[PDB]
4 protein chains.
Amino acid sequence: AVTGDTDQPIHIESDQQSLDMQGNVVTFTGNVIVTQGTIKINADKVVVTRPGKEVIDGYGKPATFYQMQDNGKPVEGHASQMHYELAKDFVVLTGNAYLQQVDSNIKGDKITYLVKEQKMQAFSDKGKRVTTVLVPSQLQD
Amino acid sequence: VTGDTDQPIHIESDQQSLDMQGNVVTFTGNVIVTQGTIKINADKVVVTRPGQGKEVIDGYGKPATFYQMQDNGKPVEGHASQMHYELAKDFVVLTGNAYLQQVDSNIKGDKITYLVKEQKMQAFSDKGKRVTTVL
Amino acid sequence: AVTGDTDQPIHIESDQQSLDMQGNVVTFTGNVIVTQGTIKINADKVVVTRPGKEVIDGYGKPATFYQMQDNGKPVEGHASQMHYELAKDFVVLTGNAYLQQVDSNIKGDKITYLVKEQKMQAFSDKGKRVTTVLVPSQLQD
Amino acid sequence: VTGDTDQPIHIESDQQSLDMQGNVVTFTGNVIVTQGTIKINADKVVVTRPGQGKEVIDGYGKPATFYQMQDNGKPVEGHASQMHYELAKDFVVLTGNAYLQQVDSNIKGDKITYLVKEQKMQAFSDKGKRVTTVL
């Protein structure tokens, strides 16, 4: 992750916005674009919660994720849902999830991504499988 | 074949963890690794790309299997509890009930060492003994 | 030689085994025991070659040779090296060689033994000699 | 001595061939046969044990020598080009420049026959003649 993204303001943009004062849930619908530094999430619906520290959930067909790494190369991925826990800098993709790095990619039903640890995990549902491919250092863009 | 090292690694598993700092990938649950003409089956696989040419594959299975086509069109196949493949040094090590064959040739032992380019196999025994029958 | 030994599988046993696919040389090291019927060779190292029909070379301190004869009596001998050519059933002992039959023995630097001919020859190096003793038919075991 | 026939045969040679089917041994190169109190030197020796009591020793030498102790403590010694000893019939035959002596007694001829138990020697001549001098 471009180190320092986390310390940036979270800019959201959408058509509609709903704000629920009791409960404290903010919703955005439309061409929802959420940006934080180089981080970019696109979804149809984005709901941000502050349980108790912010959490951001994105829903799309699919919801996309982008972020530049310290080396100038991007990380990209999509899934039915992007769960981003701001505090842990932890991104979870579920539902036909896909995540891509310059030297490797992963396809699965759930992909977790600890950004400030540079560690990714992927999981499959009963009857299904994870696909990982390591890109040879010469087929990399 | 010699050009397998430059081929992409395709892995299927029930789950995986990828440490991209320390360039290590761990796969578990009916893992199938294929890289060029290399196929590996195991319960757990660990692949390490220090820096791909210095790549290392470790496989753990009840039989855990290894397969690779050779340049002279003869495939190498074998199985063991643990399987270790150093692609840098074209070197395979099979441990625990190891078996390895290349068509008409074969060997068995508690540990098999297999130099892929030198085309030379070696079998070793624990507290036991290696044993063959030639006609 | 117990007639029919030659038609038996050659069983080898050792600690390590090396197999050299280019060249076609199989090596065995350790408490190498090679058996074929009643034939038994013990060595530290055994290398089997198929020039072109198998050949088996045994090295020990010394490498030993045993085989029961059709009459129930054994032939035994030892030397630094046991060269056994399977095709000709021809055993050569070299290096402080010794060969023993129920009624006779031979000590020399090289002893050849055509098993399927029941003929033995022994040789000495310049400056050395062969010793043959014929055992009286009453001092025989 | 009479019990020599039951004694082991010790032979030294540069080389030997032993046919164990047809019970024949051939020795070449400075051969030394010793059996009890029997010593034989020759370039080539052939010993045959049909079945040892029917043993036969043939010796070939430039002098080729024979030696055997007798029961009465007097040794028999002689030499010839060819030497033939039938231990079954206590019989020695020396051919070609034969010489044989037993202490004070002796004989010379182209062929000497020597009955060991009868203590009786005989000398024969080719196209020539036997010859002695008595004082």
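Residues displayed in chain D correspond, in order, to Swiss-Prot positions 28-78, 81-164.
Cβ atoms are placed via backbone N, Cα and C, with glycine included.
Now, the feature entries from Swiss-Prot:
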- D:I36 to D or E: No change in activity (MUTAGEN)
- D:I38 to D: Decrease in activity (MUTAGEN)
- D:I38 to E: No change in activity (MUTAGEN)
- D:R76 to D or E: No change in activity (MUTAGEN)
- D:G138 to R: Cannot complement E.coli lptA-depleted mutants. Exhibits lower thermal stability. Has a lower propensity to oligomerize (MUTAGEN)
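Swiss-Prot feature annotations superimposed on the structure.
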residue	record	Cβ neighbours (10 Å)
D:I36	mutagenesis position	22
D:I38	mutagenesis position	23
D:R76	mutagenesis position	19
D:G138	mutagenesis position	23
One should report the C-alpha separation between D:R76 (mutagenesis position) and D:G138 (mutagenesis position), rounded to whole angstrom, as 29
With 2 residues left unmodelled between D:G78 and D:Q81, could you check how far apart their Cα atoms sit, in whole angstrom? 7
Round to the nearest Å and give the CA-to-CA distance linking D:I36 (mutagenesis position) with D:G138 (mutagenesis position). 29
